Structure formats: C-alpha cells, structure tokens
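J.: Take this structure, written in structure tokens, and hold onto it; I'll ask about it next.
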Amino acid sequence: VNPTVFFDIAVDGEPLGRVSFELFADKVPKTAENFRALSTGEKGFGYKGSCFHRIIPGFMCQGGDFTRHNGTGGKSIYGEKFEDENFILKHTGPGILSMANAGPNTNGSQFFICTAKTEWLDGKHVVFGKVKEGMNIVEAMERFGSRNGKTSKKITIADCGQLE
C-alpha cells in the first residue's frame, strides 16, 4: 500500500543507476505525499533535473533544492513550509529518508538519505521513507562527496517518478 518512488541518478550527465524508496504513508501520510508528488511532478514542479548539493561520506546525501540548487531553496506542495508531522520513526541506520529543515515546522522539499545511523537527529527531523532498492547506488554517490559536503561532480536526478 505504501508508494514506491524512484530516482534515476546521473553523474555529470552520465547514468549511474536507480534508487527506489518506500514512503511510509501509513505513518506520515502528509510528508510521504509531499515527496511522492514532487517525484512525479504531477503538480507542475518537483525533483526532476535537480541536484544533490551536499554529500558528506559516512553521514548523508542531501538534495531536493529544485529552486536554488544550493540548499537555500525548495518548496512543498502545501506552500513554502509545512509542519513537523510526527517523530514516530527514528534514524536507525543507512538508507533512512528524512526531511531537512531550518527549525521547528519548516519542512519544504529538501531531504537527506542517511548513510550512517544518525540518532542525534531523532525528534528533530521527520523520518518518512527508506531505500528499498539501490543502496549500492547511494553508496556510489557517496564517493563524489567530501568532508565539507561539496561534490566533485554534478549529481543529478535525471528522471524520477512512481513505481507502485
């Protein structure tokens, strides 16, 4: 019943591979639906063509700023920002899907995929999905990050949408 969404990743325009995500619509329906709609682009805007602007190996890959491409922008389907829905789910290890924010109730479109257990983020960032297939592709993306988060090649969502 939970939707599955995919990203086809490119590295400087060259295809890398596909990552698919299960979204926990049962537990965070509003936050899952924001990510789902942005992946299909069905509202007229979304992630297709956007980049991962911050990649810290051994920590996380951050993306979703489709308006300024650098971590300052993005927007949700519900408006410029929407509330923290709940903190039922925790940052339990690599592959967790969680919302980036700038304080309480400031979710937009930026997210991060964990590549480490990140328990200090529990209760601060809404967990809403997990990598189903293609964790090896996320691991490959990591190798283009750096300690300060700058990426050595452009890492883009070349295509995205819904599988189930």
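To match Swiss-Prot, the residue numbers of chain A are left as they are there, and the shown ones run 2-165.
Recorded method for this deposit: X-ray crystallography, 1.7 Å.
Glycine is treated like the rest: Cβ placed from N, Cα and C.
Straight out of Swiss-Prot:
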DOMAIN    7-163  domain 'PPIase cyclophilin-type'
MUTAGEN   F60 to A  Loss of ability to stimulate MAPK/ERK phosphorylation
MUTAGEN   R69 to A  No effect on peptidyl-prolyl cis-trans isomerase activity. Reduced interaction with BSG/CD147 and ability to induce leukocyte chemotaxis
MUTAGEN   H70 to A  No effect on peptidyl-prolyl cis-trans isomerase activity. Reduced interaction with BSG/CD147 and ability to induce leukocyte chemotaxis
MUTAGEN   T107 to A  No effect on peptidyl-prolyl cis-trans isomerase activity. Reduced interaction with BSG/CD147 and ability to induce leukocyte chemotaxis
MUTAGEN   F113 to A  Reduced ability to stimulate MAPK/ERK phosphorylation
MUTAGEN   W121 to A  200-fold decrease of sensitivity to CsA. Reduced ability to stimulate MAPK/ERK phosphorylation
MUTAGEN   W121 to E  Loss of peptidyl-prolyl cis-trans isomerase activity
MUTAGEN   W121 to H  No effect on peptidyl-prolyl cis-trans isomerase activity
MUTAGEN   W121 to F  75-fold decrease of sensitivity to CsA
MUTAGEN   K125 to R  Loss of acetylation and interaction with TARDBP
MUTAGEN   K125 to Q  Acetylation-mimetic mutant; no effect on its interaction with TARDBP
MUTAGEN   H126 to A  Loss of peptidyl-prolyl cis-trans isomerase activity and interaction with HCV NS5A. Loss of ability to stimulate MAPK/ERK phosphorylation
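What's the neighbourhood like for these features in this structure?
T.: With a 10 A radius on its CB, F60 (mutagenesis position) counts 17 other CB atoms from all the protein chains.
For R69 (mutagenesis position), the count of additional Cβ atoms within 10 Å of its Cβ stands at 10 [all protein chains shown].
In sequence order, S51, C52, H54 are the residues of the chain that are 6 or more apart from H70 (mutagenesis position) and have a CB within less than 8 Å of its CB.
A C-beta separation below 8 Å, combined with a sequence spacing of at least six in one chain, links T107 (mutagenesis position) to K82.
In this structure, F113 (mutagenesis position) is part of a beta strand by DSSP. A 10 Å cutoff on Cβ-Cβ distances gives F113 (mutagenesis position) a total of 24 other Cβ atoms nearby, all chains included.
All protein chains considered, the CB of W121 (mutagenesis position) has 9 other CB atoms within 10 Å.
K125 (mutagenesis position) carries neither a helix nor a strand DSSP state and counts as coil. Counted within 10 Å of its Cβ, the other Cβ atoms near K125 (mutagenesis position) come to 15, all protein chains included.
Summarising the environment of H126 (mutagenesis position), the number of other Cβ atoms within 10 Å of its Cβ, over all protein chains shown, is 20.
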J.: Counting distance between Cα atoms, which of the mutagenesis positions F60, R69, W121 is nearest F113 (mutagenesis position)?
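T.: When the Cα distances are compared, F60 comes out closest.
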J.: Between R69 (mutagenesis position) and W121 (mutagenesis position), find the distance joining the two CA atoms and give it rounded to the nearest Å.
T.: 28
J.: Using the alpha carbons only, what distance in Å do you get between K125 (mutagenesis position) and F60 (mutagenesis position) once rounded?
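T.: Computed Cα spacing between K125 (mutagenesis position) and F60 (mutagenesis position) is 16 Å.
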J.: Would you kindly give the Cα-Cα distance separating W121 (mutagenesis position) and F60 (mutagenesis position), rounded to the nearest Å?
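T.: Cα to Cα, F60 (mutagenesis position) and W121 (mutagenesis position) are separated by 12 Å.
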